Structure formats: structure tokens, C-alpha cells
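The structure appears right after this line, and notes come after that.
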Amino acid sequence: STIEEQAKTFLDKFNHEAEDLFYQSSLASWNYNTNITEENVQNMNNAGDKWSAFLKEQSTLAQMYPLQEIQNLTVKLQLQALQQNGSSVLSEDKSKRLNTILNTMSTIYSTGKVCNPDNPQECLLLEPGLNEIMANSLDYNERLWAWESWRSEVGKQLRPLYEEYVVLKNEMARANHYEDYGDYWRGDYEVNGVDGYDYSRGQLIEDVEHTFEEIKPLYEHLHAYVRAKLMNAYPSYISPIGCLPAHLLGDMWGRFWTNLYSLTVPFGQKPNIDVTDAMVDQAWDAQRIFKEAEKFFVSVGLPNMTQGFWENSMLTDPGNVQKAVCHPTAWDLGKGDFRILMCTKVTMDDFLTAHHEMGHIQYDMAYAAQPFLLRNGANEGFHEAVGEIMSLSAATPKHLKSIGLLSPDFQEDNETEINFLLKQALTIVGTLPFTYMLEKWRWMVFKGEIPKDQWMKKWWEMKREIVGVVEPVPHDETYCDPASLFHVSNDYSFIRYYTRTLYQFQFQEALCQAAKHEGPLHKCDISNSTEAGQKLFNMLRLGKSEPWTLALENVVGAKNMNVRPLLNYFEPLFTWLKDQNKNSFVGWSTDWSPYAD
Amino acid sequence: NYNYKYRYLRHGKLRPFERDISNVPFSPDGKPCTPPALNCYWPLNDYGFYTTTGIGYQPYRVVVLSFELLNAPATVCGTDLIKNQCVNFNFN
């Protein structure tokens, strides 16, 4: 008969074979990152390679089927998933070389460490050690030492790896009919043949710039404010007309600046919105954090969790012998086994992260109504945005009012409003030019607009142009400040979180749209409003059943990425920023340097 | 625990209590092929039952008790002591 009936039979075979094998692979990787031993990491690439080669096995068994035969959009977007050869298509030495450089970066980034120059026993890795000094030390020389050292120890040693990686990976992307590897990145957002719901690869560049022009004034005033408070916290170090030094950014490079908050607080004698003291003093544990997150999911209109969730997850750190990695992720194992990997301390950041990862698990259970190749994100933006929704509403004072913290006769002046909004705004505003600059840098490198001897020079020029951040000590091309980060050497897409930051406030206004909230978005709580979670659950039950613009219309009614809700979230704070920065310098100069002072 | 499987490949539905067994290789157009052939697959495959499956993939033993209706008289299960009086009856 026809090819599409036997294609249905083939996809039946492939799903009911592949779910069990990927479940075994994800359990093996899970019981490595929860039981770190040799047998467990060799399990991580036993059923892991048994899955990775199975992709190419059923790709070749699916690339027999010609692509231009398909009428059903379901098996169309399925065949576009199987027929994608991925990183398996190179000349035979280059594929294993590319896999070698990937795992080599993934090892020496994670186990590389810096050391005290006069005594080589005082050594610290990235996590912990260096992420605490960049976030909590108040010393120029200490932060600048860790700053220079993390780029000198591993970044120089990650520089030739990324140097061969750009040629190998751009060659692979040209081998899969893409322009560069940035084009391979933007091809995830790209969709084909949807007629009014299409999306091209250059449209991502156009839209990210089209909203980054809509981030520049807010970031201009916020960068002026945090520049003034970093001058006041670090005297004789920072010029009023210059940028920020890259070691005083709260972290190592400039992604999250919320650790400036204790020195960039607006009003330090009003009660702080961070309920960390209320969590530790009133004695809840991590299990109470996650159960209160689940009851928030019941309040917003969503059902409870699976048995594999509360039975087989590792929500906390065991500490000793059964040691586990502590990065909060939501692993999607299938078979109803959707878990949160986390080392949860008694922390409001961990509270919002509990809502966040359980938002991921909620989106996983929502697209669980599919078969497995539609059991994923539509794009690389919906998963993390549905995560950050529950945290952002859960950050609001109306949430902390109705949880059991924040003793209920709490004041709602403009004082603590500007405090909380600027606390949010450090993170949300400062993550945007760093994202645009990092992805624009890597797109320029993967295209080849930045030469092989100008990665580090044009790197600092983009740090000054976009983020407005200078280096305190300069760098030649021996260093590599992108590749010494988690996102560049370990091959993580990073514009996905930019799109997240847009979809975050979009979905936040659509969930506060039907919830009938009185004030603006920043006091809005979707708890006790079933229509908010049901409105996220109508778009959430798609998964990769549709292209992402149709689901974007299914939240707000639009086709394109927009930041107007973030404008409605930050605009009273934005005018407050403009009134506080009428006596602070408006702009940054690309000539200033703490070594050139 | 992979000692329980199922069929997802058949040329139509089942008649009343036709117990399909067959270990005959499936292809949707007749045509008994030879696996690993093209579009001539295996009809029987696994379940994937783990105890680490939560609520979602629990293995359930199902007993179906066909209560047939008086084609023959009473077999399934259904002392009245009265003498010298006119009462209604049923015996075995």
C-alpha cells in the first residue's frame, strides 16, 4: 500500500521500542549524577550510546522515506526529527574528534581549578570556592585575583579546544544544510510549511535586536544605578563615565548581578522581601518547600505529581558517600518518571527554584499526552518559561502573603515595592545584554565575522558595547573568556533563556489576565486562580505537536516574541530608576579601563 | 521485568473471544517478510514494567469473569423448612 500507513507502523515500532531504552539511559545517567561511581558513568554511556547510535540507526531507517511525501503535520514534524542526522555526519575522523573535544571541554571545565600563587595547596574549583568569592567577597584584589585566575587556568586551556571546535562544528552544520552552527542553533526555532505560523532563521536575529532596543533604556538606567552603588561599595575603583569592571559583577563574567543587591539595595531599612530569614527562623525544610510548591500547583488549577516524583527523586543533598551533583534540573525520564535533581537549602531562591523545576515537571506531564517525539518542547523556549512562571508569580508579595511566611500584616508601600522590583530587576535586566552579547559573539565566531586572532579583543569590545563591562586587566588571544564558562565549552544554547525572559512575562500577563488581579503584574498571584493554570495548561498540552508560534497565540494571542509585559512589569520601577539616575551619569564609555587608569 | 509483552500489529480487530496467538510475522500487506526487513516488523514487544515506574506504568493483573446467561441452568451458586402449608417454590 502507501508509504504513510507503513510510516505509522514504523513510528509505532520506533516509539514503543525507544521509550524503554531512553528510560534505561536516563535512569543510568540519573544514578550516575546521584551515585557518582565508575560503574554508573559507564552506565551513562552504555544505554546512552545505545540511544545515541539508535538515533542514527532509525534515522537511516527513516531517511529511506523521502521527506516531500507527507500530508499529516504530525508525522511530518516527526520525520523532521528522525531524519535530522545531528552530529553524526562528518568525515570519519572529525565525528570522533568533535565528540572528543566536547567531552574534553566537559571534563576540564568541571575539574579545572585555580590556586593561590605563593602557596600551591590553597586551590579552589569553580563550584564551590570561586562562585562564592565573586558573590560575597568585598575585596578588590580577591575578586580580581579569582577573576584573572579562572580565565587564566582553564580558559587558556579551553581556548584551542574551542578553536578546533568552531571549525569542526561549523563544518558539521554545513554538512546538515545549515549556514553556520549559529544557523544550526536558530533552526530549532525555525519551522517549515505552517502558512501564517512560519518562522525563519534570520527572524530570530531581527527579533532579538528588535526587543534589545526595547531593553537598552531600562538597562541604561539600571546599569547607571548599579554602577553608582558599585562605586559607593568599591571606592577609588570605578569611573562614573566608564563601564563596570568585570570582577565586580556579582559573578565571574556578568550573567547574574543579584549578588550586588546587598550593596545595590534602594532602601535598606525597610523589611527585605527575601523570606530566607523567615524560612530558617520558622523551621520549614526542603520537603515543605516542594510540597508547598505542589500545593501552589493545586491552587493555580493543576493536578498533583506522580509516584515516581515523590518516591524516586533526590530533592536534597545526601552529603556523604551517596554523593550527588547539586544543579537543579528537571530530568525527563519518561514512563511517568519526571524528576527534580536539586540540593535544596532553606532558601527562597530554592523555593522559587522548586516552583521552577516543578513547573518543568508540570509541562512534562502536560506534554505527556503525546507519543514520545511530540513529548518534548515545541521549541527551546517553552520549557524554561513555564518553569520561570511559577517562580515569578511565586516571587510576588501576594504569594508570600498567602503561603504562611511574610507575617500577614505586612506593609505594601512604594518603598518595599521598589526594593522587591529592583531586586528582581538586577537579575532580569542584567541577564539580557550578557545573553545578547554572548550569543552575538558566538554567532559572529561561527559565521567567521570575528577573526581567529580577534576573539579576545572583539570580545571585550562587545562587553563594552552591549553589556557595558570593561576588563580590569586586558587579555590577549591566549585567554578565552567565553570558553571558560558553562555555556560555551559544554555546548549549551544560550539565546533560549533570552526567549525565556520574553515568554516569561508574556505568559505571566496571560496568567494574570484571566486571574482578575487588581494591581500591576508585580503584585499578581496566580494561586487560588484555576483559570491561570488552565490557561497555561491549554498551551502546555501541545508540546511539539505544533510549531511554537501557534502555542504563543495559545497563551497571549500573538505570533512573535515581545517584551511589552516586561515593560509593564518594570515601568514604575523604570521611572523610579530615571528619577534616581538624573544625578548619575547617563551612559558608558568604551575607553575606560582599570588598567588604563 | 520484561516477561510480559503485547501485540500492536494486526489486520483488524478481534471477534468475540477469538484468542489471537499467532507467532506469524506481521507486514501490513500480507507479504510474510524476513526481519529486519523493510516495513515487515515484529508484532509483539515489551511493556517496560519497573517498580520505579510510579502510578503511570503499574502492571495490573486483570481477571475478566464472563457471567453467561442461562444457556444452561443454574451452576454458579445462587433450608426453608415448611410442611403442611401451601407456599411458592424453587428447587435446585
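Numbers in chain B track Swiss-Prot; the residues on display, in order, are 435-512, 517-530.
Header says: electron microscopy, 5.4 Å.
Backbone N, Cα and C define each Cβ position, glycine as well.
Feature annotations, courtesy of Swiss-Prot:
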- B:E452 to A: 90% loss of human ACE2 binding in vitro (MUTAGEN)
- B:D454 to A: Complete loss of human ACE2 binding in vitro (MUTAGEN)
- B:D463 to A: Partial loss of human ACE2 binding in vitro (MUTAGEN)
- B:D480 to A: No effect on human ACE2 binding in vitro (MUTAGEN)
- B:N437 to D: In strain: Isolate Shanghai LY (VARIANT)
- B:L472 to P: In strain: Isolate GD03 (VARIANT)
- B:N479 to K: In strain: Isolate SZ3; 20fold decrease of affinity with human ACE2; no effect on affinity with palm civet ACE2 (VARIANT)
- B:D480 to G: In strain: Isolate GD03 (VARIANT)
- B:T487 to S: In strain: Isolate GD03 and Isolate SZ3; 20fold decrease of affinity with human ACE2; decrease of affinity with palm civet ACE2 (VARIANT)
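The structure, with features from Swiss-Prot marked on it.
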residue	record	Cβ contacts under 8 Å, 6 or more apart
B:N437	variant position	none
B:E452	mutagenesis position	none
B:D454	mutagenesis position	B:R441, B:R444, B:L448
B:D463	mutagenesis position	none
B:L472	variant position	none
B:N479	variant position	B:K439, B:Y440, B:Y442
B:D480	mutagenesis position	B:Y436, B:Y438, B:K439
B:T487	variant position	none
**Fill in**
In three-state DSSP terms, B:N479 (variant position) is classed as strand
**Item:** Cβ-based proximity (under 8 Å) of the recorded positions B:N437, B:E452, B:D454, B:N479 to chain A, or none
**Value:** B:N479
